[PDB]
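Working notes for the structure below.
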There are 2 protein chains.
Amino acid sequence: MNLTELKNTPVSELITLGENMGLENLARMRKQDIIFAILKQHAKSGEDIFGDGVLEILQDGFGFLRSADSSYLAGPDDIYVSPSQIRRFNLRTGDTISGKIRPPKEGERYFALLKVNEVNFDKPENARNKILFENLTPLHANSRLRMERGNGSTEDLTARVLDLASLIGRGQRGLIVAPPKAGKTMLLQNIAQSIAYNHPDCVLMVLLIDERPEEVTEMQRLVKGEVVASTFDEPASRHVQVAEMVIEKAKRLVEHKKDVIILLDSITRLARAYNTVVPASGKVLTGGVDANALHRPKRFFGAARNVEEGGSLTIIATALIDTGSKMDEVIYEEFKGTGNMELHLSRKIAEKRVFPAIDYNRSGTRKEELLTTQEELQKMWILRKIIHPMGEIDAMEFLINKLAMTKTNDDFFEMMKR
Amino acid sequence: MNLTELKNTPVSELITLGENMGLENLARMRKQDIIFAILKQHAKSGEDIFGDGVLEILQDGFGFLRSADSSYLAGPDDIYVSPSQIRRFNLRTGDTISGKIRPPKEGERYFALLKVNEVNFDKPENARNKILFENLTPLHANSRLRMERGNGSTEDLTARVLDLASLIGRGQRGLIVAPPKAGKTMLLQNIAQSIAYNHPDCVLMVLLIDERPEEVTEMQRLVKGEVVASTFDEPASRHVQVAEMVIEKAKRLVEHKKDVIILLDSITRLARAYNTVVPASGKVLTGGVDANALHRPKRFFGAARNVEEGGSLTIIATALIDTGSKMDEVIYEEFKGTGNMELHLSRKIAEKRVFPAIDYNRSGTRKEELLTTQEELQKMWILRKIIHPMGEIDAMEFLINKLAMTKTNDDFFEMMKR
Ligand SMILES: Nc1ncnc2c1ncn2[C@@H]1O[C@H](COP(=O)(O)OP(=O)(O)O)[C@@H](O)[C@H]1O
Ligand SMILES: Nc1ncnc2c1ncn2[C@@H]1O[C@H](COP(=O)(O)OP(=O)(O)O)[C@@H](O)[C@H]1O
Ligand SMILES: [Mg+2]
Ligand SMILES: [Mg+2]
């Protein structure tokens, strides 16, 4: 049987499956414990057992196949891979390994990988000869990711305003600058629907850091792609771990010429987690931010690029402002000019219960001429000139009215022309 | 007899009963000591002795049934539970066990459990087949907890303002941000009265950390549920132990499809106790707070959720500000955005002797559309639009003035519409 199918069943069915084959007292233990006990019980009978997971390599040399179902949390059901296997196949962290596994022997605590069947959704020989991510040439985004779905209404105005204000291309480095309760979470959710419906080919990953468990459940049940999260209950080490796990998996996928999109909420919380984890270097900036603490977060943000050889890595991360913590302000100030797309939300627009609370004038994209054609760019500059003189709330109200009058951004543009 | 009646008996009547049995020198020792002496003297007679308690499994394997009457304080009247019983009945910390108990034998210092009769207010065989707490998927609160009472005080008007300002649902994660002497204690008292009157089915728990003994007595004599408190003249380990017992018992009750509400005063004192207890990790934040120190309080505060499978855990904790202690502000900083509901008390409103001193414009609830109907939500949005331009002192003066002229919140909204 398969490990992923077991991890995808709810706890009740896992308990029933364990009980009807001989296991007992499975109800009160953790899901990973139930899965591990079921795996051992099935292995006692001797049938082939399959599994898969994203490889994480530890300092000692051996590695473990973490599962995205549990957001790459270490557990009894993790699959052990020996350094001999990590050297026989040239494997790095973030590699998606799928194959047969074997029960632990006397003196082993984890299931061990038996036969490698696929590496990064490809044969091991082909994945053996993939150029490393850092050897690829970054480029400006040139393939637009359209947000207008064309299937929804009465909230698709958010996607249409996104298309009017901030252009997202394959390989974009997007930063969403929003105060708390400004609508960033469901803005990301609507972006997720836009990406899933418009671009099924792109691999979509949603990364949540220090996020409430109920929102984690909503995001998981709501997004069609892969959602991994680390709640505020877990330590900053877990936030770090999931951050590198996601970024390494994305890099490995991009190495196979795949477009990978990562929605991050938030870069500020990840920066705080990194500041907590990394040792103090003796130089501490204002707000308690260690100077060296922001190196690793930026490396996460700087991985977003359009690869000339093939594929791309788009990263759209949210930045928190006006939260009352000056360390968040410092983190934002260190991440200001890093991204090439900016999307600003304002509390003033959100207070009047009018959404999306996008600050149209302060939002924009760099090198936007590559994403679209000349005439669409002319129409967008006409719209920019029209919107510019008037204030944030008036701009958003005007945009929402004119978009609600029409059905598509095109008809809105001819209506502006007329 | 049954131990619960003995522990709820006043000390004087306990002394008289023990003297009637034939004991002596009872008056001048601890209440637990008198209870233990009475239990031994009566068990010498030979008829059945009953007991109730909450299980706390020690690091050595065995456990102790504690009592909420003494706030789970270790004492001679604790019931001893062998690891064999923790294995035969699948038992965890926080389980409520009631059954026969037996006198200590030679070399035994505690009464020992003899026959397990009821676990978590259920038969032992049913309690072992309950899915563990963190195997249940969290959800947003959808069942509102009405604060407005049919009692009709008409001098306090706190529950009505709570309804007008911040909604509380089943599974809510609420945070009360208040300066000292602003009305925290009686705010929690009104919340507890509303919970007891409107929702008798919900299990109500009041958790007090570093609390003055007089207010512990007041809270016990006022709240109709369970009050477990730890005074400031006790070690931080005592506070931590009380918190773990309360949270584990709440989780075990939620596992039985029960709605459990915990009122905590305060999360700041609990964070200080955890910081004192936990070993230093080498990374100390501003204000002398260890990085890992806040990991365990969050696991408390993050345990609040609405369970899809049934039941919920609401936690309303008070956060303290303007105390002049950098530890307090930092604790507030890592607890700022972790709650669904926020309710802010203002010193300036309190010093005007107008109550409740709720900062209406800064208090609110996330996903409040899931707790009320569309019409009530529209009326509440209208009220927020009216109040938003006003200053918080003036806002509360206006709100109380308008509320006093009406009897119910619905009548208040109808008057506002007119
Ligand atoms: N595009 C939108 N349409 C309707 N309501 C919105 C929109 N954006 C935000 N809101 C409102 O804002 C509230 C909170 O938004 P949320 O996405 O949680 O922002 P944040 O993640 O910054 O807290 C929601 O209850 C929702 O009603
Ligand atoms: N809802 C209220 N109604 C009337 N008086 C209040 C109220 N809340 C606070 N007070 C006043 O505040 C004083 C103490 O409030 P308390 O509940 O001790 O606040 P805290 O717990 O923050 O010290 C009381 O003497 C009382 O006069
Ligand atoms: Mg959010
Ligand atoms: Mg008080």
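From the backbone N, Cα and C atoms, a Cβ is placed for every residue, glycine too.
With helix defined as DSSP H, G or I and strand as E or B, the domain 'Rho RNA-BD' (A:48-123) counts 6 helix, 32 strand, 38 coil. Look at Swiss-Prot and you will find A:48-123 tagged as domain 'Rho RNA-BD'.
According to Swiss-Prot, the mutagenesis experiment A:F62 to L or A carries the annotation: Defective for RNA-binding.
Counting every protein chain shown, 20 other Cβ atoms lie within 10 Å of the Cβ of A:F64 (mutagenesis position). For the mutagenesis experiment A:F64 to L or A, the note given by Swiss-Prot reads: Defective for RNA-binding.
Following the DSSP three-state reduction, the secondary structure of A:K184 (mutagenesis position) is helix. Its Cβ placed at the centre, A:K184 (mutagenesis position) has 23 other Cβ atoms within 10 Å. Per Swiss-Prot, the feature ATP binding site maps to A:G169, A:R170, A:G171, A:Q172, A:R173, A:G174, A:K181, A:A182, A:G183, A:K184, A:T185, A:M186, A:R212.
Experimental mutagenesis is annotated in Swiss-Prot for A:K181 to Q, with the remark: Partial loss of ATPase, helicase and termination activity. If you take the C-beta of A:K181 (mutagenesis position) and look for same-chain residues 6 or more apart in sequence within under 8 angstroms, you find A:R347, A:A350.
Swiss-Prot lists A:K184 to Q among its mutagenesis entries, and the accompanying note reads: Improves ATPase and helicase activity but reduced termination activity.
What Swiss-Prot notes for the published mutagenesis of A:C202 to G or S is this: Does not affect the kinetics of ATP hydrolysis and inhibition by bicyclomycin. Around the Cβ of A:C202 (mutagenesis position), the number of neighbouring Cβ atoms within 10 Å comes to 18. DSSP gives A:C202 (mutagenesis position) a coil state; it is part of no helix or strand.
In the three-state DSSP reading, A:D265 (mutagenesis position) counts as strand. The annotation that Swiss-Prot gives for the mutagenesis experiment A:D265 to N reads: Loss of ATPase activity, helicase and termination activity.
Listed recorded positions (A:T185, A:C202, A:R212) with a CB under 8 Å from any chain B CB: A:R212.
The sparsest Cβ neighbourhood within 10 Å, among the listed recorded positions (A:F62, A:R173, A:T185, A:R212, A:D265), is found at A:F62. Sorting the binding-site residues A:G169, A:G171, A:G183 by the number of other Cβ atoms within 10 Å puts A:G171 first. For the pair A:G171 (ATP binding site) and A:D265 (mutagenesis position), the Cα-Cα distance reads 18 Å.
A:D265 (mutagenesis position) is 12 Å away from A:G183 (ATP binding site) when you measure Cα to Cα. Between the C-alpha atoms of A:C202 (mutagenesis position) and A:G169 (ATP binding site), the distance comes to 12 Å.
Filtering A:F64, A:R173, A:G183, A:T185, A:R212, A:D265 by Cβ distance to ligand 1 (under 6 A) retains the following recorded positions: A:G183, A:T185. Checked against ligand 3, the recorded positions A:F62, A:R173, A:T185, A:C202 give A:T185 in sequence order as having a Cβ less than 6 Å away from one of its atoms.
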